[PDB]
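Novice: Just passing along the structure, written as structure tokens.
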6 protein chains.
Amino acid sequence: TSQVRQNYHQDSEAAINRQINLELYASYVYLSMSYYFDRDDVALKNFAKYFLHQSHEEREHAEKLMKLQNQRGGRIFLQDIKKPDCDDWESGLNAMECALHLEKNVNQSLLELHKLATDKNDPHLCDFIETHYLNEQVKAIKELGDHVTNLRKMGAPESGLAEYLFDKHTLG
Amino acid sequence: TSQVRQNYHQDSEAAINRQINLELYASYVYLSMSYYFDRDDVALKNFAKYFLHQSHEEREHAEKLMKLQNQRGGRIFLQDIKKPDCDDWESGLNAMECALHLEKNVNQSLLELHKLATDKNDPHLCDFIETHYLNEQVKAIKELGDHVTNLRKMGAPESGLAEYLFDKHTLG
Amino acid sequence: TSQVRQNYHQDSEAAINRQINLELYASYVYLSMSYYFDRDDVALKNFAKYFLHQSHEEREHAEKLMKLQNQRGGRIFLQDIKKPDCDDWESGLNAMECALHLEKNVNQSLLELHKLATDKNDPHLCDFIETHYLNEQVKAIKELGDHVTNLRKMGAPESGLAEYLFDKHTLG
Amino acid sequence: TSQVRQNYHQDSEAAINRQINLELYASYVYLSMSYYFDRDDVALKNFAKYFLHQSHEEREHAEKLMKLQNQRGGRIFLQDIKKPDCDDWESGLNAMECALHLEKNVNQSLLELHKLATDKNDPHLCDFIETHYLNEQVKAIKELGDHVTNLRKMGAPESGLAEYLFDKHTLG
Amino acid sequence: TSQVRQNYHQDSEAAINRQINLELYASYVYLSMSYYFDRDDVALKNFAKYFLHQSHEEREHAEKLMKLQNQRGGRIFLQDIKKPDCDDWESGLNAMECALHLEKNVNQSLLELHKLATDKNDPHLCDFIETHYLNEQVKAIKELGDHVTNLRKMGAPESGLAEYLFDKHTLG
Amino acid sequence: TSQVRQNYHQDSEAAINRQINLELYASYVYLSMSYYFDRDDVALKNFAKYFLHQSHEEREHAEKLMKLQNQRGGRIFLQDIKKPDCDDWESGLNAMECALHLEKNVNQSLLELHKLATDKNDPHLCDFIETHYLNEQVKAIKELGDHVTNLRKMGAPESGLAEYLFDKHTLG
Ligand code: NA
Ligand code: NA
Ligand code: NA
Ligand code: NA
Ligand code: NA
Ligand code: NA
Ligand code: NA
Ligand code: NA
Ligand code: NA
Ligand code: NA
Ligand code: NA
Ligand code: NA
Ligand code: NA
Ligand code: NA
Ligand code: NA
Ligand code: NA
Ligand code: NA
Ligand SMILES: [Zn+2]
Ligand SMILES: [Zn+2]
Ligand SMILES: [Zn+2]
Ligand SMILES: [Zn+2]
Ligand SMILES: [Zn+2]
Ligand SMILES: [Zn+2]
Ligand SMILES: [Zn+2]
Ligand SMILES: [Zn+2]
Ligand SMILES: [Zn+2]
Ligand SMILES: [Zn+2]
Ligand SMILES: [Zn+2]
Ligand SMILES: [Zn+2]
Ligand SMILES: [Zn+2]
Ligand SMILES: [Zn+2]
Ligand SMILES: [Zn+2]
Ligand SMILES: [Zn+2]
Ligand SMILES: [Zn+2]
Ligand SMILES: [Zn+2]
Ligand SMILES: [Zn+2]
Ligand SMILES: [Zn+2]
Ligand SMILES: [Zn+2]
Ligand SMILES: [Zn+2]
Ligand SMILES: [Zn+2]
Ligand SMILES: [Zn+2]
Ligand SMILES: [Zn+2]
Ligand SMILES: [Zn+2]
Ligand SMILES: [Zn+2]
Ligand SMILES: [Zn+2]
Ligand SMILES: [Zn+2]
Ligand SMILES: [Zn+2]
Ligand SMILES: [Zn+2]
Ligand SMILES: [Zn+2]
Ligand SMILES: [Zn+2]
Ligand SMILES: [Zn+2]
Ligand SMILES: [Zn+2]
Ligand SMILES: [Zn+2]
Ligand SMILES: [Zn+2]
Ligand SMILES: [Zn+2]
Ligand SMILES: [Zn+2]
Ligand SMILES: [Zn+2]
Ligand SMILES: [Zn+2]
Ligand SMILES: [Zn+2]
Ligand SMILES: [Zn+2]
Ligand SMILES: [Zn+2]
Ligand SMILES: [Zn+2]
Ligand SMILES: [Zn+2]
Ligand SMILES: [Zn+2]
Ligand SMILES: [Zn+2]
Ligand SMILES: [Zn+2]
Ligand SMILES: [Zn+2]
Ligand SMILES: [Zn+2]
Ligand SMILES: [Zn+2]
Ligand SMILES: [Zn+2]
Ligand SMILES: [Zn+2]
Ligand SMILES: [Zn+2]
Ligand SMILES: [Zn+2]
Ligand SMILES: [Zn+2]
Ligand SMILES: [Zn+2]
Ligand SMILES: [Zn+2]
């Protein structure tokens, strides 16, 4: 038992480790998407930049969770980071939709974590989640939804012109 | 077949994918070490900072390999990132020794890759490896060896005072 | 025999002269393309600027090869610079494709030169080629492939709007 | 027929294409001279610099003629650029004399072009030639004559000391 | 055996020690030449400055080789530095010619070292040699050849005026 | 006989040449010590820096003696620079003690030189020695004695911690 541990439940520790793995997996997926868009037969540099930035932010979130785990006296237990489902994301619109799905999954996991923390009467963990993850996920989901809506209205994925102009004007 | 592909062998493509996975694994290991040293019962902030920086550099090396793969017309195929062997690295000296072992393994993989590229007559890949990875690995191995030697002479791992002073003076 | 000549094979000298002629020819071709796009019935000023810049860079590469030839004690022997195959390049997409073909030809010639230098045990010439030409050619080929992919996706050469928007947004 | 073409005779268009080829040939000759003086057994860096600058200026003149051809609605038709007559220019004095001869040839071609433009009643072409080429050629011929006179008085080509001091003091 | 040693052959270690001795010897020779030209009956301050600078650069190269030897886990074994062949270098032209001969000898030794490293499959050592020594030797040999050519053309060693003017204008 | 020579004895000339050789030998020894401390199994960067600086200062003293020899009309006669006695200096304390011994030897040689100059009635040489070498040697010997005393009191060579802390605090 850690000397700093106080009001930190074992269930909360396990949930934090699971969330760490999920954030690392999201970072891996975003990296895969970015370098799909760096391909010579896709060539959407601003899509690639956007997804690389998302990957870096995801890794930062994982590091913040690890820092919280060390702060509360828990012990980090790392697991394998599974590879992304696809190697070819087939379009900017499809990548945006998959990113929206992934962010909604991450948000649902965070909501389950907050529910568990509320059940265990861990106000510090609850406020940590609320302050650092919930609103960030809400804004990320809203932004991805806006991007998907705009791409659909311009006519993606059939319109390479639509994807090109979105890359230049919205992501540039 | 990619429109930009020229003098790029399938064996080289597969070896580059393997090296990408190895660099990502090294990044994961360094992250594990850093947050082991962030623990309340270890509390070596400069060890943690050093290993976090190593993890970021490993990320950058993996991303550079992915960029090279896209440049040469190859296709990136990501695999699972295996978890690190240990959760508890037991000391600064032990972590330094394991990092030295890992860097020597990475250097050996890079040397095998250079040998394969020389066999396949890929001077661009050979020069890429020589310019961006071989000397960096040599300096990293030399630095880790220096750190291990200094820790042993000061009397680690038995001397918490030795580890504390090394953290303050060499890593600070 | 030059007083500075050392480990410089006659085959290498002849290959360097051939490469000088090839670089000058590439410069001529790029100049032709640029002033095709300066025509009143084409009027793509950013295409013209891009190809003029490529012509200048090709000239610089030829001058660097001549400097290397003088450095190693060889003697420069200039030949006729053949005219470009076409006077009318018919579209931005067609010009981009022909430029990609030309850069791949130049890269293949450079790879043959590196193979000859390796056979003749000329590490200085090998490293000169690797440092100054191979990665530049790889990046140029990747960039041209990206441009061709983007033009095709926007719908060139049928879409004058696609060529106009590419000229403004990617080349501007 | 171009939509911008007005008072531009076919004879003038052909003469402009011929002048473009002549300017490119002069650039090639000056490049040859510069890298002759870059040789280890000649080693006159300021002669080499002077002739390289002349080559760049000749290329600029050719590009200006191509721009004029596009402005007047003519069509550029590029020809082979013949190699220079000599590979070895034998001295600074001999190179200066050959450059003077070449500039006089270029000036005579420009005067014939101006005569043709006057015959065809093309005041725009006449004024273009007068503004951009005739006085530049006159000044270049005067400068080359001054250089030749000075080299002869100092005692070139017999006096390597004369050529060295001219390189340092006049061309430096 | 050093803890950092990897893919470093004993033959390569011995060759590196030999090259260290050769670079130190070259530094000694250049120092001798510089202070020959500092003599009251020679009095060529810019020749002395040039050769002193060459001596400093030679020692820097020796130190870089020693650093490489420590980096790769080899052990430096220093030998006697033999005295230069002559105490009186008899002229600026003769000193320049002897320096050219010495640089060609050093370049040949470096080429033999690169051949040995290629045979032992040591890409790091090969790239180290290519990056830090081969092109420097090529430029140094070219510069010395240019100096010798210029001195001969001005009429050295018979012309003390030629040596004086070369000292002032080329080396000043 | 030199035109500038005045009141300069042949014995003084020979003694100056001997002192030049001694200073060069001291520079060589200090270089050996510095790169011993650059080894991966020693790893004392500040010891290495200190001894490299001492080697450079020894270079400068040798060059100043050569300058004096040229000033007084003497002729420099260079000899072989013998290798240092040891390749392994075994500790910071042992290296400091050997450096103290070497500086005392150099000081004794300088005192013998001053005695000879006084005997030959060479006040310029006497004052040159007094101004540029005697007080520097006294200060260097005092500094080395202080370093040896401090290392012994901290407990070197048994205490790698003592050597590490001395490297950080006194030499850093
Ligand atoms: Na994937
Ligand atoms: Na979802
Ligand atoms: Na782990
Ligand atoms: Na290893
Ligand atoms: Na190994
Ligand atoms: Na053409
Ligand atoms: Na091609
Ligand atoms: Na090819
Ligand atoms: Na590129
Ligand atoms: Na020629
Ligand atoms: Na003429
Ligand atoms: Na005439
Ligand atoms: Na000598
Ligand atoms: Na030689
Ligand atoms: Na030694
Ligand atoms: Na002594
Ligand atoms: Na004594
Ligand atoms: Zn749980
Ligand atoms: Zn690609
Ligand atoms: Zn983009
Ligand atoms: Zn990040
Ligand atoms: Zn977050
Ligand atoms: Zn913390
Ligand atoms: Zn746990
Ligand atoms: Zn998986
Ligand atoms: Zn994949
Ligand atoms: Zn709250
Ligand atoms: Zn637009
Ligand atoms: Zn393979
Ligand atoms: Zn903790
Ligand atoms: Zn700390
Ligand atoms: Zn990173
Ligand atoms: Zn790229
Ligand atoms: Zn693949
Ligand atoms: Zn695993
Ligand atoms: Zn773990
Ligand atoms: Zn790297
Ligand atoms: Zn050939
Ligand atoms: Zn036009
Ligand atoms: Zn434009
Ligand atoms: Zn150019
Ligand atoms: Zn190039
Ligand atoms: Zn050069
Ligand atoms: Zn030739
Ligand atoms: Zn032709
Ligand atoms: Zn044409
Ligand atoms: Zn290389
Ligand atoms: Zn005509
Ligand atoms: Zn040459
Ligand atoms: Zn010059
Ligand atoms: Zn130009
Ligand atoms: Zn002009
Ligand atoms: Zn125009
Ligand atoms: Zn025409
Ligand atoms: Zn011809
Ligand atoms: Zn020629
Ligand atoms: Zn050997
Ligand atoms: Zn003198
Ligand atoms: Zn001088
Ligand atoms: Zn130096
Ligand atoms: Zn060097
Ligand atoms: Zn080092
Ligand atoms: Zn050894
Ligand atoms: Zn000797
Ligand atoms: Zn001597
Ligand atoms: Zn004596
Ligand atoms: Zn070592
Ligand atoms: Zn240190
Ligand atoms: Zn010095
Ligand atoms: Zn000194
Ligand atoms: Zn001194
Ligand atoms: Zn003096
Ligand atoms: Zn003497
Ligand atoms: Zn000896
Ligand atoms: Zn030794
Ligand atoms: Zn006094």
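Heads up, chain D uses Swiss-Prot numbers, so what you see runs 6-177.
Method on record in the header is electron microscopy, 2.0 Å.
Quick reminder: no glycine exception, Cβ is built from N, Cα and C everywhere.
According to Swiss-Prot, the record shows the following:
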DOMAIN    D:11-160  domain 'Ferritin-like diiron'
MUTAGEN   D:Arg23 to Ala  Abrogates interaction with NCOA4. Fails to localize to punctate lysosomal structures
MUTAGEN   D:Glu28 to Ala  Reduces iron binding and oxidation rate; when associated with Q-87
BINDING   D:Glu28, D:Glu63, D:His66  Fe cation 1 binding site
BINDING   D:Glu63, D:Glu108, D:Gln142  Fe cation 2 binding site
MUTAGEN   D:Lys87 to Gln  Reduces iron binding and oxidation rate; when associated with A-28. No effect on iron binding but the oxidation rate is severely reduced; when associated with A-108
MUTAGEN   D:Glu108 to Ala  No effect on iron binding but the oxidation rate is severely reduced; when associated with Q-87
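Can you walk me through where each of these features ends up in the structure?
Specialist: Within 10 Å of the Cβ of D:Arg23 (mutagenesis position) there are 16 other Cβ atoms, across all protein chains. According to DSSP, D:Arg23 (mutagenesis position) sits within a helical segment.
A simple way to gauge crowding: the CB of D:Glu28 (mutagenesis position) has 24 other CB atoms within 10 angstroms, across all the protein chains here.
A sphere of 10 angstroms centred on the C-beta of D:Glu63 (Fe cation 1 binding site) encloses 23 other C-beta atoms.
Secondary structure at D:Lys87 (mutagenesis position), as computed by DSSP, is coil. Cβ-based neighbour count (10 Å, all protein chains) for D:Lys87 (mutagenesis position) stands at 15.
A helical conformation is recorded for D:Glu108 (mutagenesis position) in the three-state DSSP classification. In sequence order, D:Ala31, D:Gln142, D:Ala145, D:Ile146, D:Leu149 are the residues of the chain that are 6 or more apart from D:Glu108 (mutagenesis position) and have a CB within less than 8 Å of its CB.
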Novice: Below 8 Å Cβ to Cβ and six or more residues apart, same chain only. Which residues does that give for D:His66 (Fe cation 1 binding site)?
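Specialist: When sequence neighbours closer than 6 are ignored, D:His66 (Fe cation 1 binding site) has D:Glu28, D:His137, D:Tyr138, D:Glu141 within Cβ distance under 8 Å.
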Novice: Cα-Cα separation of D:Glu63 (Fe cation 1 binding site) and D:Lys87 (mutagenesis position), in Å?
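Specialist: For D:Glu63 (Fe cation 1 binding site) versus D:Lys87 (mutagenesis position), the Cα atoms are 15 Å apart.
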Novice: Whole-number answer please: how many Å between the C-alpha atoms of D:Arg23 (mutagenesis position) and D:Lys87 (mutagenesis position)?
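Specialist: About 13 Å separate the Cα atoms of these two residues.
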Novice: Compute the centroid of the Cβ atoms of D:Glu28, D:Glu63, D:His66, then list the same-chain residues not in that set whose Cβ lies within 8 Å of it, in sequence order, for the Fe cation 1 site.
Specialist: D:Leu27, D:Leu29, D:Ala31, D:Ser32, D:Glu62, D:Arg64, D:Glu65, D:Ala67, D:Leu70, D:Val111
Novice: Centre the Cβ atoms of D:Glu63, D:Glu108, D:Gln142, go out 8 Å, and tell me which other residues of that chain have a Cβ in range of the Fe cation 2 site.
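Specialist: Leaving out the recorded residues gives D:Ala31, D:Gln59, D:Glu62, D:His66, D:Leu107, D:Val111, D:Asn112, D:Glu141, D:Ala145, D:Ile146.
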Novice: Quick one: of D:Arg23, D:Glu63, D:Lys87, D:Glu108, which recorded positions have a CB closer than 8 A to some CB in chain C?
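Specialist: From D:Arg23, D:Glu63, D:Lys87, D:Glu108, the ones near chain C are D:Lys87.
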